[PDB]
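Some notes on the structure that comes next.
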Amino acid sequence: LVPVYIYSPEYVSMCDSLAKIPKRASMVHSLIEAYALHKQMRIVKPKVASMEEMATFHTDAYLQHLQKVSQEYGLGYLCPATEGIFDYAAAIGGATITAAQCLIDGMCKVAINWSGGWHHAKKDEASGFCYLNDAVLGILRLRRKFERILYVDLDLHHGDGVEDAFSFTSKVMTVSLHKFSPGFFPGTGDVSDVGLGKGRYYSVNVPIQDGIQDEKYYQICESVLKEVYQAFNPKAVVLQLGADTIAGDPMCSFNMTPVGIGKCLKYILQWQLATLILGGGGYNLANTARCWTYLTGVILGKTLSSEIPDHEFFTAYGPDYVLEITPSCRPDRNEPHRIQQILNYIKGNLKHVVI
Ligand SMILES: CN(C)c1ccc(C(=O)NCCCCCCC(=O)NO)cc1
Ligand SMILES: [K+]
Ligand SMILES: [K+]
Ligand SMILES: [Mn+2]
């Protein structure tokens with residue numbers, strides 16, 4: 001059946017308020033609409049997460065504080081307590097939950113929430129602009145139906161909050177590809193990070209250096225997810241597709257285009273598992289929309305016109321007004337020997353995973 005697209009006017013207005021990515025949610029949706037892709041999906045209005053829904057992961061003390069400061073726990077430079085942040089958080093939490101529920105009822109095989117992917121938040125602390133971990137909330141919901149969940153995080157940053165939540169269990173494997181460099185947030189996720197306790201070997205991390213491009217990135221991601229699929233035999237997938245890897249992002253780290261990320265998405269989609277799709281970082285707002293629109297076409301098996309259609313944010317796509325993103329000339333700092341070393345470490349780790 002058709003992919004579920006989580007959307008409502010009210011939800012977009014709320015997400016548009018997020019101080020770090022103002023109007024991004026509108027840019028993404030309206031570009032998707034301009035390409036007419038919403039006509040090929042099923043539109044589902046997200047529900048707002050309740051206190052008890054949020055507490056399936058977050059502590060009651062954290063949530064009540066979140067609510068309080070919202071009225072007027074890690075809430076500093078990166079997570080300042082501004083007005084209404086509790087409600088924005090509940091909205092995005094509720095949207096990802098709703099996408100998880102759609103997948104449970106076999107309503108669809110793919111459900112999309114581009115405004116989710118808040119991977120840094122911990123049970124009792126905001127972190128890295130994330131005030132609530134919607135991905136954790138969605139994974140926990142999927143656990144009602146699906147015995148083993150694979151979480152793949154292709155954001156520029158290590159998916160630490162989701163990894164930490166599931167660090168001690170073998171029911172959820174987390175796989176993050178990310179920049180790993182001294183001084184680079186959040187600082188965790190070296191290849192030696194494999195989880196803890198009964199969850200040992202059920203976290204995978206691929207530390208990557210600046211300048212990686214589509215070919216090498218896909219080679220890495222394919223080699224890893226092939227071994228992971230073979231060992232772990234997931235029954236459902238949650239996929240975080242933060243677009244702060246894309247050439248032209250203020251993070252100025254990776255040198256990806258949406259085509260490379262699309263090949264990673266295609267590879268996952270061929271498994272034909274229930275797959276919950278999330279956004280994440282993405283700070284060149286027009287490139288982020290270009291990326292997730294392209295990825296939405298990949299999901300629908302549609303090839304999109306190169307020319308950006310006229311729509312509300314048309315002027316954001318000047319001077320060239322095309323959907324494709326050109327790589328920068330920044331050096332690729334990934335030595336082939338080091339990448340091979342990393343992949344061999346992971347190959348080894350995954351031999352312990354036996355279902
Ligand atoms: C000089 N100075 C005072 C500072 C230096 C570095 C940071 C920083 O990197 N902070 C981390 C920003 C959060 C990054 C995570 C966002 C994301 O895209 N996650 O996926 C801040 C201030
Ligand atoms: K990541
Ligand atoms: K785990
Ligand atoms: Mn990021």
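Count begins at 1; order follows the chain as displayed.
The header says X-ray crystallography, 1.8 Å.
The backbone N, Cα and C atoms fix where each Cβ goes, and this holds for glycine too.
As recorded in Swiss-Prot, the features of this protein are as follows:
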{"type": "ACT_SITE", "residues": "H120", "note": "active site, proton acceptor"}
{"type": "BINDING", "residues": "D155, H157, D244", "note": "divalent metal cation binding site"}
{"type": "MUTAGEN", "residues": "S26 to E (Swiss-Prot position 39)", "note": "Decreases the deacetylase activity"}
{"type": "MUTAGEN", "residues": "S26 to A (Swiss-Prot position 39)", "note": "Enhances the deacetylase activity"}
{"type": "MUTAGEN", "residues": "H120 to A (Swiss-Prot position 143)", "note": "Loss of catalytic activity"}
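Sequence features, as recorded in Swiss-Prot, placed on the structure.
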residue	record	Cβ within 10 Å
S26	mutagenesis position	18
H120	mutagenesis position	29
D155	divalent metal cation binding site	24
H157	divalent metal cation binding site	26
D244	divalent metal cation binding site	23
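Residues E72 and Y73 bracket an unmodelled region of 10 residues, and their Cα atoms lie at a distance of 16 Å. Reduced to three states, the DSSP call for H120 (mutagenesis position) is coil. Listed in sequence order, the recorded positions among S26, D155, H157 whose CB lies under 6 angstroms from an atom of ligand 1 come out as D155, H157. Taking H120 (mutagenesis position) as the reference point, the recorded positions whose C-alpha atoms are within 10 Å of its C-alpha, out of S26, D155, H157, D244, are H157. The two recorded residues, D244 (divalent metal cation binding site) and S26 (mutagenesis position), have Cα atoms 18 Å apart. Residue pair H157 (divalent metal cation binding site) / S26 (mutagenesis position) shows a Cα separation of 24 Å.
For the divalent metal cation site, the Cβ centre of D155, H157, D244 serves as reference, and the other residues of the chain with Cβ at most 8 Å from it are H119, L156, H178, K179, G242, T245, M251, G280, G281.
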